[PDB]
Amino acid sequence: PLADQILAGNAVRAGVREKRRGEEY
Amino acid sequence: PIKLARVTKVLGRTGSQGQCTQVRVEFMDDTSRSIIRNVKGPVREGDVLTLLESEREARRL
Amino acid sequence: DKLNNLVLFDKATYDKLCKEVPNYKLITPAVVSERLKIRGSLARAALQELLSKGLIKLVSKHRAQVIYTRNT
Amino acid sequence: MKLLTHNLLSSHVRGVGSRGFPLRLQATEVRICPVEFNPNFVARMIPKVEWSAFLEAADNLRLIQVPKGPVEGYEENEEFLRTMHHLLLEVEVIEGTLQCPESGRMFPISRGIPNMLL
Amino acid sequence: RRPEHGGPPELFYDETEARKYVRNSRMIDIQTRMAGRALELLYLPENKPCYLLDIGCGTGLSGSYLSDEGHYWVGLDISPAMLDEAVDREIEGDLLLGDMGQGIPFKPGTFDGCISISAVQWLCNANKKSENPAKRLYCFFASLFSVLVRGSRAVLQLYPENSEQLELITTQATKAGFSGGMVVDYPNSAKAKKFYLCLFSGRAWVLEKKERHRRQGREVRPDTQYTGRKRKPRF
RNA sequence: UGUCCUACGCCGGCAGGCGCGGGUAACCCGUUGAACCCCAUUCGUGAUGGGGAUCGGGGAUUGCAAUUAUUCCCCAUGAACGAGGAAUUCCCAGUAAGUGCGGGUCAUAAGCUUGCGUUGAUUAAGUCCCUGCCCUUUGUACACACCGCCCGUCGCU
Ligand SMILES: Nc1ncnc2c1ncn2[C@@H]1O[C@H](CSCC[C@H](N)C(=O)O)[C@@H](O)[C@H]1O
């Protein structure tokens, strides 16, 4: 859709990215 | 005139190096105006922001 | 420029200490030497003189920082 | 600010290119800075100096006692060259203004450097 | 990191940065060391005092090197703090305050040469919305080409951060009519790699047939030393 | 850590000597009395009681042998260095960094590589802009390629 394509080109993608970084007895 | 705004939700991080995040804010004097802004540093929901000029809506791809 | 701070009190500045330094609201070896233009060796040696004469209250004693105060 | 400098200065305004030269001078303090005399320098700066602007600027600087014509030589007229060495490279304008003809923009001297900014 | 990341030159070179620039042992060494190479790089005749332009003079270290070699000069700089330090050092030449992006305010055909030591790369970044790097570079070199006399030379030392700033300076330089090149001293070193814009105003045929037959898949004789050799003269 | 680690007594100011013991080792070194750290004193913005190079004279130890100083100690000399125009490394929590302590090489070096504890944070929980690597589509832009100009003027044999 045109409005979907415009709004995708106006906002920023976000979300999925997994960064793997980094007592009883 | 200085203006205070409370964020509502974080849209995502923008910029070439991801040095900013884009967040939707709502005001304190009247909870009707909702403009979109760019901020740098760690931002979460409920933060209160000091906007120097509350006229223009920020934009980046 | 270069500092030529005096190492011993002359007659003019010695009077200036004994009628003005016990009314600053803060007396310290380092703040005395900036304004009276004396070495810090005498800037602390002049204050133990004033402490023994009872013109100054002591606030803290430390090897790094010494803090002094007016009487009233 | 040397007398040789403004006599080679112009105006960098976009509208005035390139007929803004010369600029009017004013002074309220003048100091004298001694500069080493090289006869090879001034001899090849006489063809480059514009003399008509030099008279009126000395007229702005209230001084009249100048050579009225091109003092060109083979470094032999020491009496003329030292006087203009006093004129060109030794009279300093400590405080004053510049007047642009076609814009009227101020360029104030403040001890002793003019500013040519927007 | 780099000084250009700090901001505009008028605010970065403030009063406190001007002091520690003067008493900077590395700065006193290398600023005059490059000005020695840069004055030597414009091939001006010896035993002849010339009138030079010190664009981006700053403290006047490069200005003092000209005066000690018997030349005369004027300096143009944008920050008043580095100009105040130049006055206190009792320099010889004249000093001018202004931005080289707005134009050099002299009559055409004035200077016998222009000297530049680490001032140029401050134009590749624009820290105001009114400022544009392309127009500020062009307004510099177009005004420089007017003011420099014909046949003279301008030598420019600059500190590029990537390959794009070298390109973007060069195309603006060559569009104003300058001709010359880039002089890189020690082009493959690190500490001594200095950039200088110098600018001035004017049998085998048998083999391919065998391999073509090899492509066609037919049986061929193996490639050896005796492939193309005339056996004997032909009568 | 070790049969080379050392305890203790005596002598010299120090490097260092003489004697006598423990330990093949959760048994002796060793309650491993480490350094930064902590508390008092002197110094007082001064190339200074910061900094220690480079030197002069002497003493002691290992070695067949110390000269071009093996190493260590004492007294004297007190250079540059005033936080580094600009190239670039490593790093996300007991981590970086400050600080000391130990094994392989080793008649004696200290100098490489490895570890260990102690004091202990600023920033970040992201991005594909720079660099490098790996996938998908494609060979449509540029370049290659094709066609053209292929620099002109006069002068004699
Ligand atoms: N846009 C601009 N126009 C004119 N001068 C500028 C400028 N941007 C930066 N500069 C000047 O460039 C200078 C760099 S400091 C280097 C100056 C000289 N090499 C010296 O060491 O003495 C600064 O003084 C700054 O004032």
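The way this entry was determined, per its header, is electron microscopy, 3.5 Å.
Using the three backbone atoms N, Cα and C, a Cβ is placed for every residue, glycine included.
Here is what Swiss-Prot says about this protein:
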{"type": "MUTAGEN", "residues": "D:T5 to R", "note": "Loss of interaction with METTL5, THUMPD3, THUMPD2 and TRMT11"}
{"type": "MUTAGEN", "residues": "D:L8 to D", "note": "Strongly reduced ability to promote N5-methylation of ETF1 together with HEMK2/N6AMT1"}
{"type": "MUTAGEN", "residues": "D:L8 to W", "note": "Abolishes interaction with METTL5 and THUMPD3. Reduces interaction with ALKBH8, THUMPD2 and TRMT11. No effect on interaction with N6AMT1 and BUD23. No effect on expression of exogenous TRMT112"}
{"type": "MUTAGEN", "residues": "D:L9 to D", "note": "Strongly reduced ability to promote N5-methylation of ETF1 together with HEMK2/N6AMT1"}
{"type": "MUTAGEN", "residues": "D:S10 to F", "note": "Abolishes interaction with THUMPD2. Increases expression of exogenous TRMT112. No effect on interaction with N6AMT1, BUD23, METTL5, TRMT11, ALKBH8 and THUMPD3"}
{"type": "MUTAGEN", "residues": "D:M45 to A", "note": "Abolishes interaction with METTL5 and THUMPD3. Reduces interaction with ALKBH8 and THUMPD2. No effect on interaction with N6AMT1, BUD23 and TRMT11. Reduces expression of exogenous TRMT112"}
{"type": "MUTAGEN", "residues": "D:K48 to A", "note": "Abolishes interaction with THUMPD2 and THUMPD3. Reduces interaction with TRMT11, ALKBH8 and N6AMT1. No effect on interaction with BUD23 and METTL5. No effect on expression of exogenous TRMT112"}
{"type": "MUTAGEN", "residues": "D:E50 to A", "note": "Increases interaction with METTL5. No effect on interaction with TRMT11, THUMPD2, THUMPD3, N6AMT1, BUD23 and ALKBH8. No effect on expression of exogenous TRMT112"}
{"type": "MUTAGEN", "residues": "D:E92 to A", "note": "Reduces interaction with THUMPD2, THUMPD3, ALKBH8, TRMT11, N6AMT1 and BUD23. Increases interaction with METTL5. Reduces expression of exogenous TRMT112"}
{"type": "MUTAGEN", "residues": "D:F107 to A", "note": "Abolishes interaction with BUD23, THUMPD2 and THUMPD3. Reduces interaction with TRMT11, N6AMT1, METTL5 and ALKBH8. Reduces expression of exogenous TRMT112"}
{"type": "MUTAGEN", "residues": "D:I113 to F", "note": "Abolishes interaction with THUMPD2 and THUMPD3. Reduces interaction with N6AMT1, BUD23, TRMT11 and ALKBH8. Reduces expression of exogenous TRMT112. Increases interaction with METTL5"}
{"type": "MUTAGEN", "residues": "D:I113 to D", "note": "Strongly reduced ability to promote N5-methylation of ETF1 together with HEMK2/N6AMT1"}
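Around the Cβ of D:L8 (mutagenesis position), the number of neighbouring Cβ atoms within 10 Å comes to 22. Taking a C-beta cut-off of under 8 angstroms and a sequence separation of 6 or more, D:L9 (mutagenesis position) has the following same-chain neighbours: D:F21, D:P22, D:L23, D:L98. Working note on the mutagenesis positions D:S10, D:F107, D:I113: by count of other C-beta atoms within 10 Å of each C-beta, D:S10 ranks first. D:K48 (mutagenesis position) sits 9 Å from D:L8 (mutagenesis position), taking the C-alpha atoms as the reference points. Comparing D:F107 (mutagenesis position) with D:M45 (mutagenesis position), their Cα atoms are 25 Å apart once rounded. Among the mutagenesis positions D:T5, D:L8, D:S10, D:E92, D:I113, the ones whose Cα sits within 10 Å of the Cα of D:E50 (mutagenesis position) are D:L8.
Mapped onto three states, the DSSP output places D:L9 (mutagenesis position) in strand.
Neighbour counts of Cβ atoms within 10 Å were taken for the mutagenesis positions D:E50, D:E92; the minimum is at D:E50. Note: D:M45 (mutagenesis position) has non-local neighbours D:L4, D:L88, i.e. same-chain residues 6+ apart with C-beta under 8 A of its own C-beta. Chain E comes close to D:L8, D:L9, taken from the mutagenesis positions D:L8, D:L9, D:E92 by a C-beta to C-beta distance under 8 angstroms. Cα spacing between D:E92 (mutagenesis position) and D:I113 (mutagenesis position): 10 Å, rounded to the nearest whole number. D:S10 (mutagenesis position) sits 15 Å from D:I113 (mutagenesis position), taking the C-alpha atoms as the reference points. There are 15 other CB atoms within 10 A of the CB of D:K48 (mutagenesis position), with all protein chains counted. Other Cβ atoms within 10 Å of the Cβ of D:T5 (mutagenesis position) number 19 in total over all chains.
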